[PDB]
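First comes the structure, then the notes that go with it.
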Number of protein chains: 4
Amino acid sequence: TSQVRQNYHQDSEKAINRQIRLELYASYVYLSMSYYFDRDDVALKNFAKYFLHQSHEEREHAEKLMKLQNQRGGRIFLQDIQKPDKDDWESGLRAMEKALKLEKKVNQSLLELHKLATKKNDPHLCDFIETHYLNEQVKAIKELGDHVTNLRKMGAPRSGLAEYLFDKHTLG
Amino acid sequence: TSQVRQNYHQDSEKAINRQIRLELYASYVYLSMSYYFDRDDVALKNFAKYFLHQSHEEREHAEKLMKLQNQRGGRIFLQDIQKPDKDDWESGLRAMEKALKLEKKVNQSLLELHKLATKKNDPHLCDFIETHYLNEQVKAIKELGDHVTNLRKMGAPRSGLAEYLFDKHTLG
Amino acid sequence: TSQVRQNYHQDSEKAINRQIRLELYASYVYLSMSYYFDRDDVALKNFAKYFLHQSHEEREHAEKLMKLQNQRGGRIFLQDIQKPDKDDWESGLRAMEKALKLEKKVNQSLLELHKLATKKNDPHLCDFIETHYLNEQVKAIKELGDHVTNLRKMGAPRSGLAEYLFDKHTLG
Amino acid sequence: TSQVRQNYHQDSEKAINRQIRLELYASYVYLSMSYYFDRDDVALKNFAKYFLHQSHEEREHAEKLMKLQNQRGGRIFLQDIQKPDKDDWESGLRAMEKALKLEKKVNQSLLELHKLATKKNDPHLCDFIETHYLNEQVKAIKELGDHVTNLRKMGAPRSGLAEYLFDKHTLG
Ligand SMILES: [Fe+3]
Ligand SMILES: [Fe+3]
Ligand SMILES: [Fe+3]
Ligand SMILES: [Fe+3]
């Protein structure tokens, strides 16, 4: 047992390791999406910039969980980071829809992790998830839904003019 | 009954007065530790300054609980502050080990207080403990673990050179 | 065929996708190394910061290859990022030795990629590798050699004092 | 023989004079495109500015080769600069397509020049072409590809708004 460990359940420790993997997976998906928009046959520089920003943010989400693991005296165990489900993300609209799906899946995992922290009477871990992750997820999901709504209303993905103008005026 | 009092259990009010006592006791332990390092036959000026800083922090912890008691309309009952376990703290490593033990003791008390607040459905007191106390304890405990590890690996307490160089390069 | 594609061999396009994977793997190795030094029972804060900096650098190496692939009109295919060889990196000296081995592995891959670019008479890809990668690897390898030498000469890994003082005076 | 001449093949010297002529030709094509967009019946001022910038850039490309010829002790022979293929470039999209074709033609000449310098074991001339020309061409080709993709996806040339909005939001 780590000299620092106190009120830290082994189940919570294993769950935090799985959350670190999910955050690194989310970073990877956003990295894939970013460079799709950098393609010469897609060429939406602000979609590329937006998703690269998201990719770097997911890496910081992972690093903060790795810090928490060591803070509580847990031990980090890393697994392969799986490739994203798509190589070609089709359109700005379809990428935003897939990003919204991703953020809701990450959110579901955080809520399962909170339920487990609640069941193991770990208020420090409850506070950590609430303070640093749950509202970040709500804001992310709201923002992506807003993006999806505007792109659909403007006539995306059939209107290449819609994706062009959204890229300039919302993401730029 | 105080005109402000709302959703505040007698048991929670009592538990806060016990916490105030423990925070003052912790302030007193770190004060004794500080001036042990100020002895001409110990003479580790940065260990002394480290533990005096910790002493002042514990007094601020006590004051914020006293403020909380009056915010909630509870009544402060102060008790004798027990003298520390040791007069002579033996070494840098032994003082850091006792500080780690002290911080886990205070953390255990905060976790029992949070369990009580949760049982009495006092979300304001739960938030207060989580926001102001629980991550402060985790950080304190991780830092003291880090310090114990480094001193042990350097060859303390048998190396007077180890504690000298740790005083200069880590606490300095 | 991409409208931009000119003098870019399928074999070079494939080799760039393998290089992107290796750069991401190297980022993942250095991330695991970083948080090993962040453990309460290792507690070498400058080793931790050193390896996290190296992790962020490898991610930037990957991104510039992804940009290159799209510049040349190749298509990015991402793969699973393999977990690092070790969960526990044992010591400062052992992590630096593994980092030196990692950097020579990445360097070997870049030299094989340059051999391919030379065979396919791709001067743009040759220049890209030489300008952005090959002297970065030589400098990384010389620096890690220097660090291994100093730690060995100081008495690591058996001196906890050696790794402590190297953390303070070289990585600090 | 020039007192400065060293490792400079007569074939290389002649190829440099041919490259000077092509760079001057490129400057002329861009000048022609620029003032097409300045017409009262075309009136796309940011298309006009973009192509004039490209014209001045190509003049710089020609002057750096003329400096190189003299640095190596070769002798400049200038020839008639051929008029561009068109007086009327028809549209923003069609001008960007012809510009993409031009940059690929200039890039091919530079790759043939590099092949000759390689065959003549002229590393100074290889480095000159790689450092100053090859990545400039890759960047120019990627940019024009991106521009062509955007104008196409916006609905150029059937869409009335597309060229107008691209001139404002991309080239402005
Ligand atoms: Fe995240
Ligand atoms: Fe306290
Ligand atoms: Fe690298
Ligand atoms: Fe040119």
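Residue numbering for chain C follows Swiss-Prot, covering 6-177 in order.
Here the Cβ of each residue, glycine as well, is placed from N, Cα and C on the backbone.
Database features, via Swiss-Prot:
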type	residues	note
MUTAGEN	C:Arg23 to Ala	Abrogates interaction with NCOA4. Fails to localize to punctate lysosomal structures
MUTAGEN	C:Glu28 to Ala	Reduces iron binding and oxidation rate; when associated with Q-87
BINDING	C:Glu28, C:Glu63, C:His66	Fe cation 1 binding site
BINDING	C:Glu63, C:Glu108, C:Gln142	Fe cation 2 binding site
MUTAGEN	C:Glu108 to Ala	No effect on iron binding but the oxidation rate is severely reduced; when associated with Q-87
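The subset of binding-site residues (C:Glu63, C:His66, C:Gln142) lying with their Cα within 10 Å of the Cα of C:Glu28 (mutagenesis position) consists of C:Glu63, C:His66, given in sequence order. Taking the Cβ of C:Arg23 (mutagenesis position) as reference, residues of its chain lying under 8 Å away and at least six apart in sequence are, in sequence order, C:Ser114. Listed in sequence order, the residues C:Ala31, C:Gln59, C:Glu62, C:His66, C:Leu107, C:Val111, C:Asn112, C:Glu141, C:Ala145, C:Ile146 complete the 8 Å Cβ shell around the Fe cation 2 site centroid, once C:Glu63, C:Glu108, C:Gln142 themselves are left out. In the three-state DSSP classification, C:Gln142 (Fe cation 2 binding site) falls within a helix. Annotation for C:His66 (Fe cation 1 binding site): same-chain Cβ neighbours under 8 Å, separated by at least 6 residues, are C:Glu28, C:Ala31, C:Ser32, C:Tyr138, C:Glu141. Cα of C:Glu108 (mutagenesis position) to Cα of C:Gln142 (Fe cation 2 binding site): a distance of 7 Å. The two recorded residues, C:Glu63 (Fe cation 1 binding site) and C:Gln142 (Fe cation 2 binding site), show a Cα separation of 11 Å.
Residues C:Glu28, C:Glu63, C:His66 make up the record's Fe cation 1 site, and a Cβ search at 8 Å around their centroid adds C:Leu27, C:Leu29, C:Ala31, C:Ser32, C:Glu62, C:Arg64, C:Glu65, C:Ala67, C:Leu70, C:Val111 from the same chain. Under 6 Å, Cβ to nearest atom of ligand 3: this is the test, and of the recorded positions C:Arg23, C:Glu108, C:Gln142 it is passed by none. Within the same chain, residues at least 6 positions away in sequence whose Cβ sits under 8 Å from that of C:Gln142 (Fe cation 2 binding site) are C:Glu108, C:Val111, C:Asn112, C:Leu115. In three-state terms derived from DSSP, C:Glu108 (mutagenesis position) belongs to a helical segment.
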